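Here is the structure we will look at, set down as structure tokens.
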Amino acid sequence: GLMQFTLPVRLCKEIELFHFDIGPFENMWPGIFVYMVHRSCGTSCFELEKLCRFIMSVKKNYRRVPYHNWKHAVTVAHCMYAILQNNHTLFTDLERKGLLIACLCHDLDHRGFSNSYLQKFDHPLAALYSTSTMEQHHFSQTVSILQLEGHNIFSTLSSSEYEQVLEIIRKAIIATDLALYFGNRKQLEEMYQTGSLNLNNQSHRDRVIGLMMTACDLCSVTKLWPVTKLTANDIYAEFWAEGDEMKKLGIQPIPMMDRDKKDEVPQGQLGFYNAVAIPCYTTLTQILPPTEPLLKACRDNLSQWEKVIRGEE
Ligand SMILES: Cc1nc2c(NC(C)C)nc(CCc3nc(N4CCCC4)nn3C)nn2c1C
Ligand SMILES: [Mg+2]
Ligand SMILES: [Zn+2]
């Protein structure tokens, strides 16, 4: 009850910044997450015993893949934390409760393959879920874990508040399907510019939380250059293993997933920052001004990839 989580001083100060890296000590990630729940939501939000039990079962259901692993889950939750703490009054009590959980759960049981690889392999998940295949799975694993004995962290909520939080979590997790991001971001841009954006309209909030989800999920591009550059190694280790798996099905992979195009990485990062990342954090900053440091950091990393191309890096 009287039991704060505290972090060493450097982590206490730096966890509040958008560019914070959660570090290589796996055993501290649970405490970092509880710390973020306790400050962004409250000591009262969840029973400590249930939360801890929930975090450890969530961790167990992330696999030992190079990028889509437990570190990625906690990284994506910390970016959400920083967004929430910089936009104190913009969010409901339920949203505060739902979104850090959504972020921790958003890639549950990821195998290191894209929706498109499951569809070409003809994985059973692709017949259960014909679009957003992996994301419907992640939401289904979230509900499974919420239903284990002693794991219902939302038990203090009314039946209808419980339904609303599971509904914030579902939409937040589905939104991490980047195929959906392009259209979400365009509609948000149009709505912001024609002044129709209305945060009291639930379908508008949903879109804005969707974009937050993309922003957190891509937050590898918003770190200190050394973190950005080394995370890209992990990202490509997955993509290229998928490439190999595509060639085993007799399919030339897209160049993103072809290890033979190693040498083009700097230029692939450029297109990605111009086509995906910069537009994401640009539109996010328009809607939520205090998130501008994510845009500044993204722009800084774009400029570092340009240096790599010019032979200065
Ligand atoms: C956070 C993060 N998320 C992603 C991401 N997410 C995908 C689901 C689109 N993709 C990439 C790779 C982007 C890329 N590389 C290349 N090639 C590499 C040499 C041939 C072409 N082409 N593209 C488009 N980086 N990345 C980061 C850093
Ligand atoms: Mg995902
Ligand atoms: Zn993710």
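To match Swiss-Prot, the residue numbers of chain A are left as they are there, and the shown ones run 724-1036.
Method on record in the header is X-ray crystallography, 2.0 Å.
The backbone N, Cα and C atoms fix where each Cβ goes, and this holds for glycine too.
Marked as active site, proton donor by Swiss-Prot on the basis of similarity to another entry: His791. Taken residue by residue with DSSP, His791 (active site, proton donor) is part of neither helix nor strand, so it is coil. If you draw a 10 Å sphere around the CB of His791 (active site, proton donor), it holds 22 other CB atoms from the protein chains shown.
Look at Swiss-Prot and you will find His791, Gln992 tagged as 3',5'-cyclic GMP binding site, backed by experimental evidence.
According to Swiss-Prot, the feature divalent metal cation 1 binding site maps to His795, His829, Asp830, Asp940. With a cut-off of 8 Å between CB atoms and residues at least 6 apart in sequence, the same chain places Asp830 near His795 (divalent metal cation 1 binding site), listed in sequence order.
Here Swiss-Prot flags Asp830 as divalent metal cation 2 binding site, drawing on experimental evidence. Within 10 Å of the Cβ of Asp830 (mutagenesis position) there are 25 other Cβ atoms, across all protein chains.
Here Swiss-Prot describes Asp830 to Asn as a published mutagenesis experiment; the accompanying note says: Reduces activity 1000-fold.
Listed in Swiss-Prot is the mutagenesis experiment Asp830 to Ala, annotated as follows: Loss of activity and of zinc binding. In the three-state DSSP scheme, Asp830 (mutagenesis position) is classed as coil.
In this structure, the C-alpha atom of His829 (divalent metal cation 1 binding site) lies 10 angstrom from that of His791 (active site, proton donor). In sequence order, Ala955, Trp1028, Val1031 make up the list of same-chain residues 6 or more apart from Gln992 (3',5'-cyclic GMP binding site) whose Cβ falls under 8 Å from its Cβ.
The Cβ neighbour count for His829 (divalent metal cation 1 binding site), using a 10 Å radius over every protein chain in view, is 28.
Across the structure, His791 (active site, proton donor) and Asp940 (divalent metal cation 1 binding site) are spaced 10 Å apart at their Cα atoms.
Checking the recorded positions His795, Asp830, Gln992 for a CB within less than 6 Å of any atom of ligand 2 leaves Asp830, listed in sequence order.
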